[PDB]
Amino acid sequence: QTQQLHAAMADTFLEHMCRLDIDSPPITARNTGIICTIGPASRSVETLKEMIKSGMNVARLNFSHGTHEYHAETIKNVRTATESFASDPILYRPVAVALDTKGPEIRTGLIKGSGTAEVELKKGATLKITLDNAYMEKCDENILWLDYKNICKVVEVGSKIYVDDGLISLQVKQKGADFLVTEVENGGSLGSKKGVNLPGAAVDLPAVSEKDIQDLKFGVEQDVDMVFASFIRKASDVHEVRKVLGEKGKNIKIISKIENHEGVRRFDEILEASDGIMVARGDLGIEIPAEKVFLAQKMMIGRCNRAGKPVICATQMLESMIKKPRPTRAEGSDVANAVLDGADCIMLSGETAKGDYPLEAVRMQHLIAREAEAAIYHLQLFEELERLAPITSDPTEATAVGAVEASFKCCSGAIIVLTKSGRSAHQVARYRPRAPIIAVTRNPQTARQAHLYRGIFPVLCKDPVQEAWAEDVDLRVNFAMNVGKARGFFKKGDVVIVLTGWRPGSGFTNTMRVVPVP
Amino acid sequence: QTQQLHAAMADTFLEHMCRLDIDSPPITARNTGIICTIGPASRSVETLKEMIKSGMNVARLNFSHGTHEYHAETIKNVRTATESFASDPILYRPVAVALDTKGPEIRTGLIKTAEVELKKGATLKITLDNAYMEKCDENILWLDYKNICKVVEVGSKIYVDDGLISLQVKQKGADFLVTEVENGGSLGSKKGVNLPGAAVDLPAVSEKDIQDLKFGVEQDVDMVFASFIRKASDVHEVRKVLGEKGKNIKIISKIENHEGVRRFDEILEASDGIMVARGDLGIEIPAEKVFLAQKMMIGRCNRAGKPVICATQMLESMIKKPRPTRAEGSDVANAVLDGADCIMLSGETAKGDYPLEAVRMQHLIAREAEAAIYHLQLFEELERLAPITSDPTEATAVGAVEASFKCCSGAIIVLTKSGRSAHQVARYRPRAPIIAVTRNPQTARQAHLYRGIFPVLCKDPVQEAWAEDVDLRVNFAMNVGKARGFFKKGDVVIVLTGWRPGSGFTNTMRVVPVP
Amino acid sequence: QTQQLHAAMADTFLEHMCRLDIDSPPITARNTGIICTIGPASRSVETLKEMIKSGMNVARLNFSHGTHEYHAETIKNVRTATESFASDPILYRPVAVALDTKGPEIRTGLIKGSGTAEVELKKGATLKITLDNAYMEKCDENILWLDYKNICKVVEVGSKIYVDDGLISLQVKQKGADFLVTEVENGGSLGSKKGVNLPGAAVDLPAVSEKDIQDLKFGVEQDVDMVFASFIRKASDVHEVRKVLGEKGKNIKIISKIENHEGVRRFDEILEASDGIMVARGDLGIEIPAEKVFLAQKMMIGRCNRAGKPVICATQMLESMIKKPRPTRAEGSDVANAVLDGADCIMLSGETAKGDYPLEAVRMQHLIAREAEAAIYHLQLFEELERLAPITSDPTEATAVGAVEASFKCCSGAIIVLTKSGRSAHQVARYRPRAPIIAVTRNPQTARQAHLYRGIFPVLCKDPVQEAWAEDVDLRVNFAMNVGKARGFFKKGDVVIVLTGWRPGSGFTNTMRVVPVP
Ligand SMILES: O=P(O)(O)OC[C@H]1O[C@](O)(COP(=O)(O)O)[C@@H](O)[C@@H]1O
Ligand SMILES: O=P(O)(O)OC[C@H]1O[C@](O)(COP(=O)(O)O)[C@@H](O)[C@@H]1O
Ligand SMILES: O=P(O)(O)OC[C@H]1O[C@](O)(COP(=O)(O)O)[C@@H](O)[C@@H]1O
Ligand SMILES: [K+]
Ligand SMILES: [K+]
Ligand SMILES: [K+]
Ligand SMILES: [Mg+2]
Ligand SMILES: [Mg+2]
Ligand SMILES: [Mg+2]
């Protein structure tokens, strides 16, 4: 009568839905990664500590805004808050840092005069668009400037142009070279520097601009753990980002953001080149008809799970929590269905960057992820992941799937794995056990990147190596036991699964033990 | 393209069938146990060595016939043939000895070693005057069941000689029944008699049975096949007689009548395994219903995780000819597909002209059939029907089998003192052979009852360091597998072990390359 | 608690097996066809009448033996027996006649002396096989003649040779021209004119010999319904057979007998070209290792089920009943499992052609089939057959599959179908309903050939055509009900499914009705 174990026993999906209970409380452990965007509301040290206690795993910096120096000062504070807890290495939480590139964004110019100044637009009214730099800080209700110099080559008559994140639409009546005349189809106020999207068009900007180059190089300087590459359209876009990171950034992980039609059409070659995927729903839902977005979301998450690569669901998950302390019912549903669909991580944007309730937002996500994890139908999920996954002779693969079937058989409080690269923990997570995966590593980077995988609770063993390998192994296992008790995941005399290798070095995980908690 | 691995991939049973292929060769290992009835044809030491090499696992002695001195000698020969292979521990094969009780049979009398001949429509009086107990003929017939006249009615049907001859009852009384013959045939001496519609109140454990089970205990048999078990208390009666001294002897109940079928669930619970006794069962219930009973029992046994044995007329034509009929081919293969742990030969090995050919042919067929099982479905069914547990050992067993499928392992190697750890694995029915390494030679002989368990008996003395004693026995298993052709250097096997000595602590699963 | 209805309710195959109950009695209807081979024991009119009441649906004539005059008299008798029941059109049962060809057999010659003579062959003995026609009637223990002139070309030292249904095995020790020297391996006594098999060998005998041609012409003259073509090795073999049947016998059904390695290897092209398949296990279990036959059986059955074509299981199903009035447990089990495998028809050979208990064997097949039909796991079968079925716009297909599902939901007593060609009845049977399919037709050939499909109970309407079509339809629907009532398939108030088209002529079946029985 807990963890939805009654519904876990159903022999159909529908009987499984029918058995779900609001009075079956979940376990302590939460498997889904939380990712928070840091900005004015959340960049203070004091508050960042509170985000970490609340459940933040990764901190994301949007490089569509702000300066290398401002960002460097966010990071510094994230690292200070994080290390504030190394005091007790048993309760320490590694906290990753991710870099979100500008990429091929299209923006409007400044509104003439005051900073905040917006101009009201009205349906049917007229708007001329120019590329004349005279006008770039002189935008208003008749004339508007755009930073995409080649716009006219690619937008025809009939075309639609959305501005301010889908909320203002315009139609292309007449067009020269230099300028476009438009009729306003949906009005509203327009401020300075707003996102422009061109649904019909083949936008021809480079995947990595010189601005992107400098930003990527800065992130290599700063030892960030991952990069969220914007607007990826094809594999070669991914490789180009991989080259700009080069040898020095070779361990930093690349998440292609999919946020347009081409990204979606060529998803297979992009996923093959990337380390993970983000479903970038804001842009994506302007670049395609908003009603189609749920399908791309489910296509991308499914294929990532089929391929054992992390997928993040993003944007407007709890929008209303920017202004209010509780979410709407669609927001509640949406976070929960992201987890149920299969998402490894879930992202907060404005809600933590600039909102009036960043901590509450983090908590709500933590609370909902945990309910929805219990609600997942593991029976079917696990069987469908066994079937699709190929056959191999890799003993770690066999050991990984054995540990998972065993975790179901005995309702183990956790599956513990020792791992240098993380790779042995990733092989377990791909099969989606209910129980949490406590990944014990010495490598601080592996610990931080581990958060991209559903279920991995990384822990960082700071202790020196023993002279006897067998003793060193057992000390790490036992470290995972102490973390699990201290966290409430399990208590003494509960059974856990433990994974280890037949010899030192990566790639040898082959041993699975069913072990009582000491 | 080997082991029907193509068929094993399919999404449906029907596509699985379509992908079955006569040119996909089976692995060398054979998982289904073979039991052979020993008799005039096969009781010599010379013939028994060859039966073992051809794949016999359990020697059955039928106590419906023979004297204790006779069976004691049979055993002595089996133990001799078996021990002749201890020369090389790596190739030694444990052989079990099983005792199969007479039970409450009914038999005819002697004849006036000659045979009279009943014709359809003819008249036959049946009698209980013991003066006639050694002169039966076309007219008069003696049976040794004294209450026969109390339980029969006007019209009831009597089958004689394993169902070949049949009589109907035209008039009753006491001492006499008058019967019309319905199926003619050549009656002989002391033949089986069956009274389908009737409830026979003979003891389950008769005076003779009691002395025969004692023989079992003294002779040190491994298991007992108790005939005509009708209800759970019959099995308790048997367990009692075996008593304290006989308590590690497994009791396999033989279902051969309508009541045993009906009270199957309770008999299963009390028994350590089941034998589907198709000979008698197929006269006591209509022959067309046997396959239903058989599949019901194999099914409930696989569900309970207890061994079940298919028996009787599996290769009947091979008593006289050296190839079986096509039916006989089919039937053996379907018993394995149904889920039988063991298959059995009777007359084929006891008294036929081709005992070794019959054993070989069970070995070949079982090996083909085990590769044609749709494990995808079978494993998911057994895994699901399994109640969740706290036992680390169940978890470890299921983890092992899951891993044996993901990497198509050459075997699952298990150390076990009592057998129990190997049994847990075999309940889930891996494709891969389970090589169970033990020092207890009784554990090794009984382990044949379970599908896929190839017991190996370790004769090495105990190393003083426990980890080294564990490795040695793992390596021994490896050498057995290499030598028998189950696998070779660099293949993967699963290895299952515990974290300390003593029963009940198996908790460790390793995926290991063969050295 | 009848028809194994408790077992039909189970969620898994394994639970389905567990609930099979020997006290859950079957319905009256038997769905699997029974094909009896005719010969001395069964060819009297008196005996044939009773074969028919006992359940023979098809009369099989084995052309490997006997003259045209003798077979003509057999057919005459088949039809006298059959037509003896036409007095009562309600109880009248179409009985088909099938011709089984000789084909490329290899046969020995005559034993010297007595026509009835045998010789002993003893393990270790030398036996010489000659082609010199001198010896064709002087065969004995030292010298054996056979009728395949090219045998020496196709065998080598080491080869095996089986004689008389695999009883006797020889091993070639030397290969001359015009002879072989062999060692007897399995001895046994040998009589005259016995079949020879060469497992190793690329036998080259012609698909359709001069004698097969005489024979097929004769079948066309006698208006047989189906041909069983022996030793089909490839599609062109089937074509060759079709030519000889030509126009006069274009609608005569060709069932390819698979009895050798090449047939099995090329099964798909043979299947496509044929109207049906027989698994001829006698020859097959000598041409391939005996332990592999059950594989071939199940491959062929599954593939014919998948394609919707009749498949017959044949040979030694009840062999002991040639001498004993009750079958062995393996035989009882073999038959059940052929039905459970998915076979449309099961066949009897010596059991009915020369044995002592022809009626009893026919009755046993009836009884076992009826039990085994109930024990089928229809939930899974029907789900998979629907699943595998290619998708079609064909209204008749959609109607068939709706009728089958409807028959399941209301546990109907029959599926009544009107059909000219048989086709619409076949499309129901391919989906494998529990309920018997009663096919009403005015076409006597259609009736006789429907016996090759599991479930079809053909009924032959002799009444003339009503002027008003709608009444002509009702009249045949109503003749089906009378047949069902009289046979005890159902009774007044039971529901049945009735299938019709929207106009006369073949191909228009599109109407399913759920109908209480008056
Ligand atoms: O996940 P990875 O990178 O393969 O790391 C797993 C490795 O960790 C170990 O358990 C311990 O190795 P170290 O002692 O070198 O950390 C190995 O046995 C195993 O092969
Ligand atoms: O299957 P069983 O009878 O419980 O025996 C399994 C036992 O065998 C072992 O692997 C070896 O024990 P021993 O050293 O006592 O033979 C134990 O670790 C384990 O508990
Ligand atoms: O199976 P077939 O040969 O298509 O026969 C089915 C045909 O039988 C009918 O039900 C009626 O046939 P009739 O021409 O005999 O009236 C048609 O509606 C239907 O098209
Ligand atoms: K960005
Ligand atoms: K007995
Ligand atoms: K023939
Ligand atoms: Mg974007
Ligand atoms: Mg018996
Ligand atoms: Mg043939």
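Using the numbering of Swiss-Prot, the residues shown for chain A are 14-531, in order.
Per the header: X-ray crystallography, 2.6 Å.
Placement of Cβ uses the backbone N, Cα and C atoms for every residue, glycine included.
The L-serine binding site feature in Swiss-Prot is assigned to A:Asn70, A:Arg106, A:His464; the stated evidence is experimental evidence. According to DSSP, A:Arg106 (L-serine binding site) sits in a coil region rather than a helix or strand.
If you draw a 10 Å sphere around the CB of A:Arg73 (substrate binding site), it holds 26 other CB atoms from the protein chains shown. A:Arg73 (substrate binding site) falls within a strand segment according to DSSP. Look at Swiss-Prot and you will find A:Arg73, A:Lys270, A:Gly295, A:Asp296, A:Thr328 tagged as substrate binding site, backed by similarity to another entry.
Residues annotated as K(+) binding site in Swiss-Prot: A:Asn75, A:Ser77, A:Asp113, A:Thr114.
Listed in sequence order, the residues of the same chain lying 6 or more apart from A:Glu272 (Mg(2+) binding site) and placing their CB within less than 8 Å of its CB are A:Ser243, A:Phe244, A:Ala293, A:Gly295, A:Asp296, A:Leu297, A:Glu300. When secondary structure is read from DSSP and collapsed to three states, A:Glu272 (Mg(2+) binding site) falls in the coil class. Per Swiss-Prot, Mg(2+) binding site is recorded for A:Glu272, A:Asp296, and the stated evidence type is experimental evidence.
One mutagenesis experiment catalogued in Swiss-Prot, A:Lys367 to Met, is accompanied by this note: Abolishes both pyruvate kinase and protein kinase activities. A simple way to gauge crowding: the CB of A:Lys367 (mutagenesis position) has 14 other CB atoms within 10 angstroms, across all the protein chains here. A:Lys367 (mutagenesis position) carries neither a helix nor a strand DSSP state and counts as coil.
Mapped onto three states, the DSSP output places A:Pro403 (mutagenesis position) in coil. The Cβ neighbour count for A:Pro403 (mutagenesis position), using a 10 Å radius and every protein chain shown, is 6. Among the mutagenesis entries in Swiss-Prot is A:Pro403 to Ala, noted as: Significant reduction in hydroxylation and in PKM-mediated transcriptional activity of HIF1A; when associated with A-408.
Counting Cβ atoms from all protein chains shown, A:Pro408 (mutagenesis position) has 25 others lying within 10 Å of its own Cβ. One mutagenesis experiment catalogued in Swiss-Prot, A:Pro408 to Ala, is accompanied by this note: Significant reduction in hydroxylation and in PKM-mediated transcriptional activity of HIF1A; when associated with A-403.
Around A:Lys433 (mutagenesis position), taking its Cβ as the centre, 15 other Cβ atoms fall within 10 Å, counting all chains. According to Swiss-Prot, the experimentally introduced change A:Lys433 to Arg is described as follows: Abolished acetylation by EP300. Abolished deacetylation by SIRT6.
One entry in Swiss-Prot concerns the mutagenesis experiment A:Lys433 to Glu. Its note says: Abolished interaction with phosphorylated CTNNB1. Impaired phosphorylation of histone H3.
A:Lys433 (mutagenesis position) carries neither a helix nor a strand DSSP state and counts as coil. For the mutagenesis of A:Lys433 to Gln, Swiss-Prot gives this note: Mimics acetylation, promoting homodimerization and activation of the protein kinase activity. The structure shown keeps the original residue.
There are 26 other Cβ atoms within 10 Å of the Cβ belonging to A:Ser437 (mutagenesis position). Where Swiss-Prot documents A:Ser437 to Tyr as a mutagenesis experiment, the accompanying text is: Unable to bind FBP but still activated by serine.
Sequence-distant neighbours of A:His464 (mutagenesis position) (same chain, 6+ apart, CB under 8 A from its CB) are A:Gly46, A:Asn70, A:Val71, A:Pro107, A:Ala109, A:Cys358, A:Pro471. What Swiss-Prot says about the mutagenesis result for A:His464 to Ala is this: Abolishes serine binding and allosteric activation.
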Counting across all protein chains shown, how many other Cβ atoms sit within 10 Å of the Cβ of A:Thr328 (substrate binding site)? 20
What Cα-Cα separation, expressed in whole Å, is found between A:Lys367 (mutagenesis position) and A:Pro408 (mutagenesis position)? 48
Other C-beta atoms that fall within 10 angstroms of the C-beta of A:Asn70 (L-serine binding site): 24
Any idea what the Cα distance is from A:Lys433 (mutagenesis position) over to A:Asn75 (K(+) binding site), rounded to a whole Å? 30
Compare the C-alpha of A:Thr328 (substrate binding site) with the C-alpha of each of the recorded positions A:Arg106, A:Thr114, A:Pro408, and give the closest one. A:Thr114
How long is the line from the C-alpha of A:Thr114 (K(+) binding site) to the C-alpha of A:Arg73 (substrate binding site), rounded to the nearest angstrom? 10
Rounding to whole Å, the Cα atoms of A:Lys270 (substrate binding site) and A:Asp113 (K(+) binding site) are apart by 9
When DSSP is mapped onto helix/strand/coil, what comes out for A:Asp113 (K(+) binding site)? strand
Given the recorded positions A:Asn75, A:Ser77, A:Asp113, A:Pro403, A:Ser437, find the one whose Cα is closest in space to the Cα of A:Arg106 (L-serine binding site). A:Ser437
Hits for chain B proximity (Cβ under 8 Å) within recorded positions A:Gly295, A:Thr328, A:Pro408, A:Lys433 read A:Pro408
A:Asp113 (K(+) binding site): which of the recorded positions A:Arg73, A:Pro403, A:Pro408, A:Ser437 have a C-alpha within 10 angstroms of it? A:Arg73
Is any of A:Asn70, A:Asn75, A:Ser77, A:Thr328, A:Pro408 (recorded positions) within Cβ reach of ligand 4, i.e. under 6 A, and which? A:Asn75, A:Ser77
